[PDB]
Amino acid sequence: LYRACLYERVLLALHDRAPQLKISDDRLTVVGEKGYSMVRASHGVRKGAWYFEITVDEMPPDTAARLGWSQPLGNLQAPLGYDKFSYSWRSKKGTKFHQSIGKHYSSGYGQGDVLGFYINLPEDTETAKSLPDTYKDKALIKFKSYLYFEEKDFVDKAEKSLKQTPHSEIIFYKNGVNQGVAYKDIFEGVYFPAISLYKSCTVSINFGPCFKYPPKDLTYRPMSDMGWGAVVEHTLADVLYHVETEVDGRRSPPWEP
Amino acid sequence: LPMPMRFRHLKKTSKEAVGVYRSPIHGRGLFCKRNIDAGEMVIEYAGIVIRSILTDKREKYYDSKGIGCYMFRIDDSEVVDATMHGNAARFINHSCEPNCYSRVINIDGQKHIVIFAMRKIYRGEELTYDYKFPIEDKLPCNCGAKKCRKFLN
């Protein structure tokens, strides 16, 4: 087996879209027909600082996309911010949306905005302060005409206590120009970049090597870099699980990395 | 016969096939006005086709308005909400021994919840199906069936 991903680059994963969510790989744009929906990228951040963009190609008045981040447990039919595990921006006026609450602690949005998205989560130390073990589930299925793998995802968290990940933040840019900080309070758990569609919204996510107004930081990582990082990590996850079940013993170096 | 053709025939004959009258089951309910054969289309539970995520926002809304919820789960993703906009199918009582049964059909891509007849239903009979309501902690039933669970739940 293996978790081989049907993607030439780190893109919006088709496995985590709603059945009412359409894609066009000419620009990998995403569109819908009725109400709101949510799609996510292939990768997912667990530590460090990183950055991506969204390019908007169509925004009629009855068309309002929302763009941001969301942890798993995020119902991909909801408009990216209806729960406490998602933090986005509404693309009518720059308005930060989280817990379905709109906040005007933000700049203004434009119809042809190439918006940059910077986000820094602490290392898994300050994220967990404990073991970040990744014992994975793997189940083989043969759907109608093709083979696929099932894994167990996380459960709806009843977390009502605020324990922000230390020194984590989110910054929003309009064409590189700092639109400002969006959310400093960031809950634990991995996050991934996500896009919510209203009726017929056309937007697309984009990585770093083809950027327009990139930050010159030496620490932040584009979408593709964290993408292949997570891909290699899950490769090693398959390696270690097949090791566990197949050969007696396991062993890992001095824990820190 | 084609599910589209059968569905067109059902929507043509529904207005004259069934009626609503005072019911000994409870209040007003759906009665048969012309002998209905087994497995044939009795009635669509027509209404507002919505997504599942919008159910609660509607429900609480009705909960704020004191208006009863008329919603049936199409599937894990869609629901026909007939609270504000519906048809006569909102008056089908339940019986532990139903002569009818609900099934979801796909016509031209859209799903329709049609109550069909579990058996040959004759004129005058009150129409009832299995709501299959999950076991709560209790609605007494007065369907009159000898197998009656005494409770929908």
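Here chain B follows Swiss-Prot for its numbers: 3814-3950, 3954-3969, in order, are the residues you see.
Technique stated in the header: electron microscopy, 4.0 Å.
Cβ coordinates are placed from backbone N, Cα and C, and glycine is handled just like the others.
Long-range C-beta contacts of B:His3907 (S-adenosyl-L-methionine binding site), restricted to its own chain and to partners at least six residues apart, with a cutoff below 8 Å, comprise B:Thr3941, B:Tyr3942, B:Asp3943, B:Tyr3944, B:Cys3957, B:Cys3959, B:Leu3968. What Swiss-Prot lists as S-adenosyl-L-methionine binding site is B:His3839, B:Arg3841, B:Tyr3883, B:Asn3906, B:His3907, B:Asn3958.
For B:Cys3964 (Zn(2+) binding site), the same-chain residues that are 6 or more apart in sequence and have a Cβ closer than 8 Å to its Cβ are B:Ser3908, B:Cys3909, B:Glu3910, B:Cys3957. Look at B:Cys3964 (Zn(2+) binding site): DSSP puts it in coil. The Zn(2+) binding site annotation in Swiss-Prot covers B:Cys3909, B:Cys3957, B:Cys3959, B:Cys3964 and rests on experimental evidence.
What Swiss-Prot says about the mutagenesis result for B:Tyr3858 to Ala is this: Impairs methyltransferase activity toward unmodified or monomethylated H3K4me. Its Cβ taken as reference, B:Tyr3858 (mutagenesis position) is surrounded by 22 other Cβ atoms within 10 Å in the chains shown. DSSP assigns B:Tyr3858 (mutagenesis position) to coil, not to a helix or a strand.
Where Swiss-Prot documents B:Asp3869 to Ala as a mutagenesis experiment, the accompanying text is: Does not affect methyltransferase activity of the enzyme alone or in complex; when associated with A-3872. In this structure, B:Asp3869 (mutagenesis position) is part of a helix by DSSP.
One entry in Swiss-Prot concerns the mutagenesis experiment B:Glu3872 to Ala. Its note says: Does not affect methyltransferase activity of the enzyme alone or in complex; when associated with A-3869. The C-beta environment of B:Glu3872 (mutagenesis position), restricted to residues of the same chain at least 6 apart in sequence and closer than 8 Å, consists of B:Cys3882, B:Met3884.
Counted within 10 Å of its Cβ, the other Cβ atoms near B:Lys3878 (mutagenesis position) come to 10, all protein chains included. Per Swiss-Prot, mutagenesis B:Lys3878 to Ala is noted as: Affects methyltransferase activity of the enzyme alone, while it does not affect methyltransferase activity in complex; when associated with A-3874.
Under its mutagenesis annotations, Swiss-Prot gives B:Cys3882 to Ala or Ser the following note: Abolished auto-methylation. DSSP assigns B:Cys3882 (mutagenesis position) to coil in the three-state reduction, outside any helix or strand.
Long-range neighbours of B:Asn3906 (mutagenesis position) (same chain, six or more residues apart, CB within less than 8 Å of its CB): B:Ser3836, B:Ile3838, B:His3839, B:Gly3842, B:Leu3843, B:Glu3939, B:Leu3940, B:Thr3941, B:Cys3959. DSSP classifies B:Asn3906 (mutagenesis position) as strand under the three-state reduction. Quoted from Swiss-Prot, the note on mutagenesis experiment B:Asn3906 to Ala is: Loss of the histone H3 methyltransferase activity. Abolishes interaction with S-adenosyl-L-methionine.
Counting every protein chain shown, 23 other Cβ atoms lie within 10 Å of the Cβ of B:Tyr3942 (mutagenesis position). In Swiss-Prot, the entry for mutagenesis B:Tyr3942 to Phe states: Shifts from a specific monomethyltransferase to a di- and trimethyltransferase activity. The structure shown retains the original residue.
What Swiss-Prot notes for the published mutagenesis of B:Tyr3942 to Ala or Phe is this: Impairs methyltransferase activity toward unmodified or monomethylated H3K4me. Under the DSSP three-state reduction, B:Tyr3942 (mutagenesis position) is assigned to strand.
The recorded positions under consideration are B:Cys3882, B:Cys3909, B:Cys3959. Their Cβ neighbour counts within 10 Å are lowest for B:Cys3882. Pairwise Cα distances among B:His3839, B:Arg3841, B:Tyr3883, B:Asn3906, B:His3907, B:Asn3958, the recorded S-adenosyl-L-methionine-binding residues, top out at 20 Å. Comparing the Cα of B:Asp3869 (mutagenesis position) with the Cα of every entry in B:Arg3841, B:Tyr3883, B:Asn3958, these being the binding-site residues, the smallest distance points to B:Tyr3883.
Taken residue by residue with DSSP, B:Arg3841 (S-adenosyl-L-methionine binding site) is part of a strand.
Around B:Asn3958 (S-adenosyl-L-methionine binding site), the same-chain residues at least 6 positions away in sequence with a Cβ under 8 Å from its Cβ are B:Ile3838, B:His3839.
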